[PDB]
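Chemist: The structure under discussion is supplied below as structure tokens; questions concerning it will follow.
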Amino acid sequence: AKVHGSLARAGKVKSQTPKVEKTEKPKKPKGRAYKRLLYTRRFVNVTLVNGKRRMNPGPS
Amino acid sequence: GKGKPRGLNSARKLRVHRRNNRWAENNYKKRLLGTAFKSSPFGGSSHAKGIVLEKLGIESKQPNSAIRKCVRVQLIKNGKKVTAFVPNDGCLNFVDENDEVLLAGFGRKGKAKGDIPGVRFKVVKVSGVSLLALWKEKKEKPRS
Amino acid sequence: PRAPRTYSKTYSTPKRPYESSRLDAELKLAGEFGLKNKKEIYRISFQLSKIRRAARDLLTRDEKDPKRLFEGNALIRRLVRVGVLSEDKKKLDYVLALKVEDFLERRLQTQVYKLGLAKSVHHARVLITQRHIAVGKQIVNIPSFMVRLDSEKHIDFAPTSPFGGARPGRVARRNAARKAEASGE
Amino acid sequence: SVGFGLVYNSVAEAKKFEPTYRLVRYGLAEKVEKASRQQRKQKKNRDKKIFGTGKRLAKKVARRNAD
RNA sequence: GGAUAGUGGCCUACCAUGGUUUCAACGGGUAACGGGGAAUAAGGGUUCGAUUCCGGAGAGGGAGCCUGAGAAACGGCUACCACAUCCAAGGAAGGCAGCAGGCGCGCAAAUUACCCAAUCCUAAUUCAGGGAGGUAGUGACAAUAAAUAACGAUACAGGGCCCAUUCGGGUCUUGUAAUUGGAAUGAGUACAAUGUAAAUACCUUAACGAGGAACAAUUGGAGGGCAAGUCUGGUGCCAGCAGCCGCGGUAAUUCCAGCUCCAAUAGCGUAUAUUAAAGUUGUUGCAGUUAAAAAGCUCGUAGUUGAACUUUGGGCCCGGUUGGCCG
RNA sequence: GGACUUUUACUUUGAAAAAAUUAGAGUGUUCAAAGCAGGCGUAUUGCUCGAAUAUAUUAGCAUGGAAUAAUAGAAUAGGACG
């Protein structure tokens, strides 16, 4: 099938997507400490039980 | 006992037969005939470099409807020609013709990947630098 | 032209990649014992898995087979010396039992806590790795050291460092420097 | 700190039975340093190209300073 | 008989017609040096070994040979073929598949450094010599251990929990905190001594070295298989994704991004191959009515296979090895 | 020492058997991959444990077995022992 299409538009969407810079945020602990934070998150303090559980909910 | 000779001295016939029917195993055949070397744009190697002839815009198969940016490439080691897709958004912006690129397989043993017909390869590096670092911003395409 | 300096690896790695349950349990072990890698668990579960293998192979042997006797009993005495195998259950059917937790709980990491000195497995870590505590006068800074049962009586502090005398340390003395240079002369 | 120690039954026996580098470490032996290893080798390989004492060749190449 | 150090069609002379083969000769292929081995873990297997030890072969290709106990030697010679260096044009020289280092090739691989101090070898020999061998450099090949933080106070919130007629906060801590608090340590820097032939690191250790501008973790993923959003913004069958099923044509749970989250973690992605999964090569252990596959039919040689029956039955001794009830 | 013996396959035990590698015992390289060390006193004139075991099949040797499965024999007796 056709081989010589149009290359005029390559890189279109990325180049026309509004640049939002990264947001400067709290330092996240590198190492055993991240696993610590993870444990106390998942299996110590418990956020919710909306039916079951949600590891990453938004608005609800 | 269905065909196969069960006797105590019929080793010969059994392994012979085993060879015979080994030949119906596609990758046994191909590994034994030498196809990896004989055919195949790469020489059986994992990767191959080569120069860029022209820039192609390959309309994808059905039921998809787009244009897949590629290049025609002549492999240095063995002069064979082959067309390679240029991954990610843009990146056909990174090449230019007569450029010296680095091709790898598409992870299907031959077999074109998605909706891209007859493209069994891809671009990994150009001009000495990695296409990825270019697409991000880590690095910049060398002189010429 | 020289001899091969031999080596081997100490960890295996789960067949299934994302089995949510095993991830749960693994995590629990990590946070409970203060481990930084799932590797630190994998490692153990590999070591153990070799033991068990050696165990199964012996169990198939005839009772009072020379190899079963010598090597089986050798393995048994070995698993006793550390503190994983109980003196009660001591005839290689429990070594076919066993579990990772029994291994985990025997680390210097775990012992330098379970009887004081830490108040948290993490403070255990940070202490050990910072040239504090010793067995003999021999300082050890490896979280996974495994306390060898009869050394349990010697997990004190180091002849150096604070908490066991010899010197306060550069920070304390920097503060002493600030007091002595400000509040005095 | 753990290591090893010798103690000889003389000072002549020590100066004769010891590695020379040790004597250098202590205070009993100069370090008669010499031309580099490849310097030495190269000097030998120069030396190989000559048969005899050499003086006859030097004067015969002094005969060259005319013709 | 000759020739060899010697056996032999090894060669010559005479003489005969023999030698191998479907139990596959002979020929071809090999991106084929052989072995110890290696990768893959139910077993049986499959795959691989140029490469630290052993054996063989070669020194650009071939032949020929001197010396010698030993070479058909190449860091020996001779000739030819290819290559190629210097010149005063008459000539003369070279052989890195030793150590480096260079060109070429490519997807693919480090220093033109130091030493004989160890390990050992050779010589007329304790000394001399050894790019054998050791030393460091370059080195995310593969392998091991495993820093990136630990602990109080306090601001409201809690779940605990006795009391509840009802303010509540009260001291057992769950910890989310946009003010805090003093503790701790090596990464690095650096006396010293140690290390070393001399050095360099390491193990030691004076003076130094942590508060977020830090000494600041990364690589992928968040529709399914597959752990983790139905968040905001962008694009609008375009650009892009997507191993595979599929997403995108104006509310995109797959694209470009921010946020949040997951997974593995000083490492993670990818491409090629291979092994397991694969009872999809099936001896263990496959399948052949209709899904892939019984030859139109019978003979039949090589091959595989092949009914039953020939000292069975009784008696006595000898001395072992566990184990039981006692010790 | 003299005189003769039908041939096998199977199985057992054994010898002959390099190391490294693997399986594996011992020893706290501070742990660990490793290494084959080391451990003890009179630490001013020594004392001493080691440096294992296993596999190493096919073929050849050696030894025990006598089921299974082949092979040979006395019919034109040209037989057996004396």
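Swiss-Prot numbering applies to chain B: residues 2-145, in that order.
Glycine is no exception: its Cβ is also placed from the backbone N, Cα and C atoms.
Listed in Swiss-Prot is the mutagenesis experiment B:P64 to A, annotated as follows: Lethal mutation. Where Swiss-Prot documents B:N65 to A as a mutagenesis experiment, the accompanying text is: Lethal mutation.
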Chemist: Note down the number of other Cβ atoms within 10 Å of the Cβ of B:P64 (mutagenesis position), including every protein chain shown.
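Modeler: Looking across every protein chain shown, the total is 6.
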Chemist: Let's check the environment of B:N65 (mutagenesis position): how many other CB atoms sit within 10 Å of its CB?
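Modeler: Its Cβ shell of radius 10 Å holds 11 other Cβ atoms.
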Chemist: According to DSSP, does B:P64 (mutagenesis position) sit in a helix, a strand, or coil?
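Modeler: It is coil.
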